[PDB]
2 protein chains.
Amino acid sequence: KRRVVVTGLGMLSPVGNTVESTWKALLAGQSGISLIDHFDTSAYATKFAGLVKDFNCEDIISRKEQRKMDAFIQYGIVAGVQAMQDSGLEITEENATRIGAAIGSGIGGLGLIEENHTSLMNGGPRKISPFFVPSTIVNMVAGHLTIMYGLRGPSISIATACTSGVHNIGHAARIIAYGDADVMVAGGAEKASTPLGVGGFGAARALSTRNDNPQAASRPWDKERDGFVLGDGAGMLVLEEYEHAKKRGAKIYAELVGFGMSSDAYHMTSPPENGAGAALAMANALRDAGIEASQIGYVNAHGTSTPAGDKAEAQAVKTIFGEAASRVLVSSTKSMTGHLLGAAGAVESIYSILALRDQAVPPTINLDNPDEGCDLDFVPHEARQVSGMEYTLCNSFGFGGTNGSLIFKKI
Amino acid sequence: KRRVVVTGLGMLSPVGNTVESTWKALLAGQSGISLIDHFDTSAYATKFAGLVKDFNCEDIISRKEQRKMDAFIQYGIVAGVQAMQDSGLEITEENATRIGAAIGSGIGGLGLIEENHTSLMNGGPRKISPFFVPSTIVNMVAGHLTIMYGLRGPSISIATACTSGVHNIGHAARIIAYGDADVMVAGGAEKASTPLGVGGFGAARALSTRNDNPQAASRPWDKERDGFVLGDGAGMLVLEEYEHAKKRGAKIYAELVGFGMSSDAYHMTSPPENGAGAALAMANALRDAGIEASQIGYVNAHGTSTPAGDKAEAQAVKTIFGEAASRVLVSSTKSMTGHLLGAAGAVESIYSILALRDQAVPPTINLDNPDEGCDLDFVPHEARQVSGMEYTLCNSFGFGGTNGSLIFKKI
């Protein structure tokens, strides 16, 4: 039996370029949602998003090297470098073989696929950049980090839309627990705030259209919800075996103790009003950790601010916690940050971990009027203070009906 | 300890629309490589590919429903339906929860991303199909199958370029062995023979340019190699726990006994001349199965027909098998089929399984002149007959330096 702990955190988000700055902004209820300015949004129904602000990677990645990678990969590396540095791991020739990565993305290099397609349309195939493939495909964030640090252990990339971050982190732990690796860098990165990204989700009418007030648009569980808000970023954690980490004396942030997965088998984009698949994934993670629902203080919800989705999750928490439903705190940090698709599960695992360290729970800002069949404590406007919280649950219920939940324990 | 066996096979490939027809074409050395005719290839350096011929899914998927999915998803479902049917699995309300999927793709819905981008360029965002996202993203093959059969178990999608098929199959087995599922549909699907796909790989100069003779272009380990050949398709297998399958009395094709993963930590597209990462993945799968290299009769090689790549793999087989090197049969079925990227590991696992059933090894067609530092038996022109083969090794070494190997055992 091999235990997995978190020894390093890193991230880029709409409210901060580091872990701690991002953390502090969330506890103060700061929004990261701004108006889009890098492309003309005149014809667009949604003109805002959670954008990464003032991004600099010149020190980490050269300008020469920057040309071979879409922004999602650039975000992924920077956040990856932060997690490696935070962890305090020396990579030696005798170590390489046991350290790998499990980093994903939901859509991957959309920005660069558009550019190259535009080139092709106006110039033919000779104008297609020679780095087309390696700059856009999903597994290149893990490809780049492995080379950079000489990681010769297992390397995977899970692409499950909104559940990517949670699936990657959990399978990195399964890998570690199986014996295939000792350390894993895990997480997700996304940068889908492009014409095709805004338009595409816009075309399905899944996005909020509240352009008059961009920062109040993302309002999970509020009555005026009109769709999710798109966000960019990347979260990354260092996962490693307990005895390996203790032996070197690493910063141990927490322990990954449960991982649950499920499918809805219902609709390609919409969830069951029941919340049946969401319940199952929470149920499975609970069983996987061997704890009851009343031992979980805080649930970082999927909470995307969609009419149908917010109700289902609510209903699924009632079904699992039951009498502890009113006793458990459930908040959506997507009210400040927006939905980071493939990085959503990664950044939100960090929030769930940090909540255990500081005994503070981030709020669901903008919750002015709970939905009619809503009854739980959604940590409504300001951060709540807690005292003896040992477990947290992080939920991701994504497109295609693929669900996941992670359970963390304070050590 | 839970053993995983293969109880159902399904696939669409360039040499056949079914498993058996594909199998028979490979043993006869038939090529599936044709000239591209669905787009103007006048300016293109590569004008050929392994295309799926005479595809019909009207019986499986309606024309109404066909509009919401890229060709890769359409291929994935058809092959998935074949595997479900082949397996003989009844999905009941008491079963749903234990059956899931692990289906990936390397590039996903390229065809539909181009169409939608073209629409956007000529029409603005209102012309973007409302099914943009769900028709292109990688996890939608597993999304569609889960809904179709009511699979409520774990649902993941691994996207590791050329290793996708092998990573998905192996993690489906890890899931099964852990206890999260009893049955898993696993595999990959790809359809990257599009303007951006041919052009993009063309732009990196990774593709063969032998337009005078399309069927002799793919020639792994031959001296005249000038790049890999692109192919479309999808392979799918039903993986399930031994005792579950025996209890219902299923067709047991073989047992998944080993799974190895590694990274090269060298270059984003090129492998180490050494073959170091490839050796490690074979080494790890061997250790995972607990057998030595001399117990493996046949190795389905990665063998893409690239100068650099073919030498590295050769060198990696020498390092692992050593004195059994000349005793072991290694062939590349990509000489007939081409490189199916994310489906390559899935279709080639089936070939490795079928080889055990029929004691016949498919050839590496077109091998007229082995490379100078080549010395192994590459099953050169015609299928070889074998007698007491119990183990086979299937290799996938992909872009980003992500490697994998699967080991199968005859039962």
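Heads up, chain B uses Swiss-Prot numbers, so what you see runs 3-413.
Backbone N, Cα and C define each Cβ position, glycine as well.
So that you can see what the record holds, here are the features copied from Swiss-Prot:
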type	residues	note
MUTAGEN	B:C164 to Q	50-fold increase in apparent binding of platensimycin
ACT_SITE	B:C164	active site, for beta-ketoacyl synthase activity
MUTAGEN	B:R207 to G	Impairs the binding of CoA. 10-fold increase in catalytic efficiency with dodecanoyl-CoA and malonyl-CoA
BINDING	B:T271, B:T308, B:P309, B:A310, B:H341	platencin binding site
BINDING	B:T271, B:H304, B:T308, B:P309, B:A310, B:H341	platensimycin binding site
ACT_SITE	B:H341	active site, for beta-ketoacyl synthase activity
Entry from the recorded positions list B:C164, B:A310 having the most other CB atoms no farther than 10 A: B:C164
Length of the line joining the Cα atoms of B:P309 (platencin binding site) and B:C164 (mutagenesis position), in Å: 17
Least Cβ-crowded entry, counting other Cβ within 10 Å, from the binding-site residues listed as B:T271, B:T308: B:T271
Cβ within 8 Å of the mean position of the Cβ atoms of B:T271, B:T308, B:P309, B:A310, B:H341: remaining residues of the chain near platencin: B:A208, B:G229, B:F230, B:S272, B:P273, B:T306, B:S307, B:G311, B:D312
Rounded to the nearest Å - Cα separation of B:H304 (platensimycin binding site) and B:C164 (mutagenesis position): 9
Among B:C164, B:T308, B:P309, B:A310, B:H341 (the recorded positions), residues with Cβ under 8 Å to chain A, listed in sequence order: none
Cα-to-Cα gap, B:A310 (platencin binding site) vs B:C164 (mutagenesis position), nearest whole Å: 16
Neighbourhood of B:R207 (mutagenesis position), C-beta criterion under 8 angstroms, separation at least six: B:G229
Count of other CB atoms lying within 10 Å of the CB belonging to B:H304 (platensimycin binding site): 31
Span of the platensimycin site, taken as the largest CA to CA distance across B:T271, B:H304, B:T308, B:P309, B:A310, B:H341 (Å, rounded to a whole number): 16
Euclidean distance between Cα atoms of B:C164 (mutagenesis position) and B:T308 (platencin binding site), Å: 14
For B:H341 (platencin binding site), nearby residues of its own chain (Cβ under 8 Å, 6 or more apart in sequence): B:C164, B:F230, B:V231, B:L232, B:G233, B:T306
Assigned element (helix, strand, coil) containing B:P309 (platencin binding site), judged by DSSP: helix
